[PDB]
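Asker: One structure follows; several queries about it will come next.
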Amino acid sequence: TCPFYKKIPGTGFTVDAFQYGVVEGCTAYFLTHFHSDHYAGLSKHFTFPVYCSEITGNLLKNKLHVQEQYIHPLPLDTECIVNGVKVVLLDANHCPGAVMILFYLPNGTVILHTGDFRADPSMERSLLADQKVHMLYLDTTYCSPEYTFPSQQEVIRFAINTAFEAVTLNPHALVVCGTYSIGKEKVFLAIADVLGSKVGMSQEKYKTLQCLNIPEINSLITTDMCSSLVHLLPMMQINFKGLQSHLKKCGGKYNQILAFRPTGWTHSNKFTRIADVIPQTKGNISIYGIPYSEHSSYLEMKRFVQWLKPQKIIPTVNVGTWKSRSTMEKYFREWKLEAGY
Ligand code: NI
């Protein structure tokens, strides 16, 4: 049954709640972003209104075959009325098409649901700045001080410089990047751009990328692998066996693989600077784990909440254990006492 933290009080609305069958009293189902833990349950047989971004609605129609009459895309940064309630969708700085949702309840309460997000000071100057928020449904993925990671910009600089160096030294090296969902497209796009190549991929993955309104995409991606020296593969194939097998398939065009696994966090973050990251190597294959995150770090999350000053916080991640819940609640109290709200 639907958990409480997916229900918006005083409305007929739920958020990211498609795997519970028909939710009692739900008149509109919101979807923050097209990641499987959030869309789980949608298909061509869904007949209730779904409210989402334009990008998310492209992916629902083309990838899951949801019928067009039940998709309600909304523009960003625009006041809209849904079943008698004012809502705004804001950019979440997560994956393409990901939003945060502001609900203006009939009784004067204002609620922000962050979906999944990477907090940023740029958010302090959206339509959030203009009114008080009473309740915050917060992406608490990395809500503990051990979770530090670099800026996205520093990680992309590392990747571009590493790839460019390797292929200039050996023009017969192939670069491979892992993927299993939308998000983190800058990794493979930035590498292809520095090398003057398109990114090659499966037909399924090309289809997914064509849904995302990325400018000049026909210019950066392709299904012709033979013409590309940056290849995208499923994340599960980014290991020595799977990469040896792929190299076999390229027919002696290449004699070395440099592969990238964009992870969120890994404990090598608590000790090592991005400058200092090294690969795992076996023979002519090297694998780099790079800490490219599309969730808030602890410090980024703290700064956002201390700026927003909500009256109540409802965590949406790590809610299944008492030890996690208690940890989280202790940090929320610290933040409130330090800032004075
Ligand atoms: Ni997500």
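By the numbers in Swiss-Prot, the shown part of chain A spans 700-1040.
Determined by X-ray crystallography, 1.6 Å, according to the entry header.
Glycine is no exception: its Cβ is also placed from the backbone N, Cα and C atoms.
Below, the features straight out of Swiss-Prot:
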type: MUTAGEN; residues: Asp838 to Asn; note: Impaired nuclear focus formation, reduced interaction with PIAS and increased sensitivity to cisplatin
type: MUTAGEN; residues: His994 to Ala; note: Impaired nuclear focus formation, reduced interaction with PIAS and increased sensitivity to cisplatin
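What's the neighbourhood like for each of these?
Answerer: Here the Cβ of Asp838 (mutagenesis position) has 24 other Cβ atoms within 10 Å, regardless of which shown protein chain they belong to.
According to DSSP, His994 (mutagenesis position) sits in a coil region rather than a helix or strand. Residues near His994 (mutagenesis position) in space but far in sequence (CB under 8 A, at least 6 apart, same chain), listed by position: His793, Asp815, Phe816, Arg817, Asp838, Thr840, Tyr841, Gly963.
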Asker: Taking DSSP three-state, what's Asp838 (mutagenesis position) in: helix, strand or coil?
Answerer: coil
